[PDB]
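Report on the following structure.
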Amino acid sequence: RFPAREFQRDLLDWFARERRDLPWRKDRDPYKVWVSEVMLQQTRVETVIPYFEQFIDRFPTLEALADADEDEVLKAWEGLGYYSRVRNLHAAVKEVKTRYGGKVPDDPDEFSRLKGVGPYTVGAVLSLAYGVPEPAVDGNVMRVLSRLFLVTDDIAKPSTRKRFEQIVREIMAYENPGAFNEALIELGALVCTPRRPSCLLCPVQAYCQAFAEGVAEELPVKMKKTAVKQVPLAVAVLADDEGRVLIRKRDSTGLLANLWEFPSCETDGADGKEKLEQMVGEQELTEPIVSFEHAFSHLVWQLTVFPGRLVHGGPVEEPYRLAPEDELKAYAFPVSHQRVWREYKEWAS
DNA sequence: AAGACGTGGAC
DNA sequence: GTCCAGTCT
Ligand code: SF4
Ligand SMILES: [Ca+2]
Ligand SMILES: [Ca+2]
């Protein structure tokens, strides 16, 4: 029904001919492949390149990453987003050391048991670093495979992902799966793109049923995004007479887990300053200086910055921490509060 | 199932 | 504005 062998030759050829020279394709090392594939989840290649090199420069081996403390690994991830990925990788790596003594499992079932390792990562790491013919179905693969085979099912469904995963089994090159998988991902990245794909340039344009029908731009099928919720947030930038600033470490559960931030509180509506004042007193503000929005995937933060002065009438208890201005750079803030700071600094000038 | 979970490019 | 570059619960 489908000439796989020919398909697999025109794909791998184009790949060897067009592949990008990315930092994590310098070698087939499980550790570096693993880090790169976690960074790449929901994150474009061009964004990841700098982070991958800072990260591997700071954590060259699996044991270096395991031996580091949360703050250091999480600082290395500052600005990337979806920060539970690095908490799960940090733990998944601490596991391979305490349990497996540092060697990355090559058994699919054994590798998936680690936190952060979903179906894609199992296929990406094992097929590249060990040759295991497990599929690595990402958004690129799902877009390619849906166009090639005219699969008209909602990709958002996990069931559709499992269908694609069986298609991959059927047309794979079991000889060299890692090369086969990266070629599908690369194909979707460079040629068969979400919009106006270069089907003429495409090396497998003869096989693409969508091109034959002229409906490539109508695929893949994915339902429209759910509208996100708006959330007013009030932020306080408090500095004493020695220039030190107060910050707190968010809890390890939920949004922006274990990241540092300037004291804040969700304000249903009115009395932003009052709510900030009372909340800080339990565990001296002035008017706001700026207000802006910051988007998440599932909600929007409408922030409002309140400068303030604090006088020490007691000790700074957890989760709070009194940090000089020069030492803030050592803490990992989300992008929202990195701007809060920048806004406060330029206002005071 | 589908909401939670960051941030930035390309239309 | 829209779409999009995965995993956990
Ligand atoms: S022929 Fe066109 S639609 Fe099909 S895979 Fe190639 S770029 Fe995508
Ligand atoms: Ca798993
Ligand atoms: Ca929480």
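Throughout, chain A uses Swiss-Prot numbering, with the displayed residues spanning 7-289, 295-360 in order.
Per the header: X-ray crystallography, 2.0 Å.
Heads up, the Cβ atoms here are built off N, Cα and C, so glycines get one too.
The feature active site, proton donor/acceptor is assigned by Swiss-Prot to A:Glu43, with a curator's inference given as support. Its Cβ placed at the centre, A:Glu43 (mutagenesis position) has 24 other Cβ atoms within 10 Å. Look at A:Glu43 (mutagenesis position): DSSP puts it in a helix.
The DSSP secondary structure for A:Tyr88 (DNA binding site) is coil. For A:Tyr88 (DNA binding site), other Cβ atoms within 10 Å of its Cβ number 13. What Swiss-Prot records for A:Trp30, A:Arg31, A:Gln48, A:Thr49, A:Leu86, A:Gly87, A:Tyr88, A:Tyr126, A:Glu188, A:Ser308 is DNA binding site, and it gives experimental evidence as the kind of evidence.
What Swiss-Prot records for A:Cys198, A:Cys205, A:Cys208, A:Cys214 is [4Fe-4S] cluster binding site. Proximity of A:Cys198 ([4Fe-4S] cluster binding site) to non-local residues of its own chain (separation of 6 or more, Cβ distance below 8 Å) is seen for A:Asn146, A:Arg149, A:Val150, A:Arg153, A:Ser204, A:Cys205, A:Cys208, A:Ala222, given in sequence order. A:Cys198 ([4Fe-4S] cluster binding site) carries neither a helix nor a strand DSSP state and counts as coil.
The annotation domain 'HhH' is assigned in Swiss-Prot to A:105-133.
As a published mutagenesis entry, A:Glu43 to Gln appears in Swiss-Prot alongside the note: Loss of catalytic activity.
Among the mutagenesis results in Swiss-Prot, A:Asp144 to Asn has the note: Loss of catalytic activity. The residue drawn here is the original one. Listed in sequence order, the residues of the same chain lying 6 or more apart from A:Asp144 (mutagenesis position) and placing their CB within less than 8 Å of its CB are A:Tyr126, A:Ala130, A:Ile191, A:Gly194.
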For [4Fe-4S] cluster, residues beyond A:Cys198, A:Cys205, A:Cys208, A:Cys214 with C-beta within 8 angstroms of the site's Cβ centre include exactly A:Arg153, A:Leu154, A:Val197, A:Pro203, A:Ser204, A:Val210, A:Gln211, A:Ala216, A:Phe217, A:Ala222
Filtered by Cβ distance under 6 Å to ligand 1, the recorded positions A:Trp30, A:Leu86, A:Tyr88, A:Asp144 reduce to none
Distance in Å, whole number, Cα A:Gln289 to Cα A:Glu295 over 5 unmodelled residues, equals 15
With the cut-off at Cβ under 8 Å and a gap of six or more residues from its ends, the chain residues touching the domain 'HhH' (A:105-133) are 36-37, 39-40, 43-44, 47, 67-69, 90-91, 93-95, 97-98, 139-144, 167, 171, 183-184, 186-187
Across the domain 'HhH' (A:105-133), DSSP yields 14 helix, 0 strand, 15 coil
Between the two most distant Cα atoms of the DNA-binding residues A:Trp30, A:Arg31, A:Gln48, A:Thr49, A:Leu86, A:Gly87, A:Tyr88, A:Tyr126, A:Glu188, A:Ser308, the distance in Å is 30
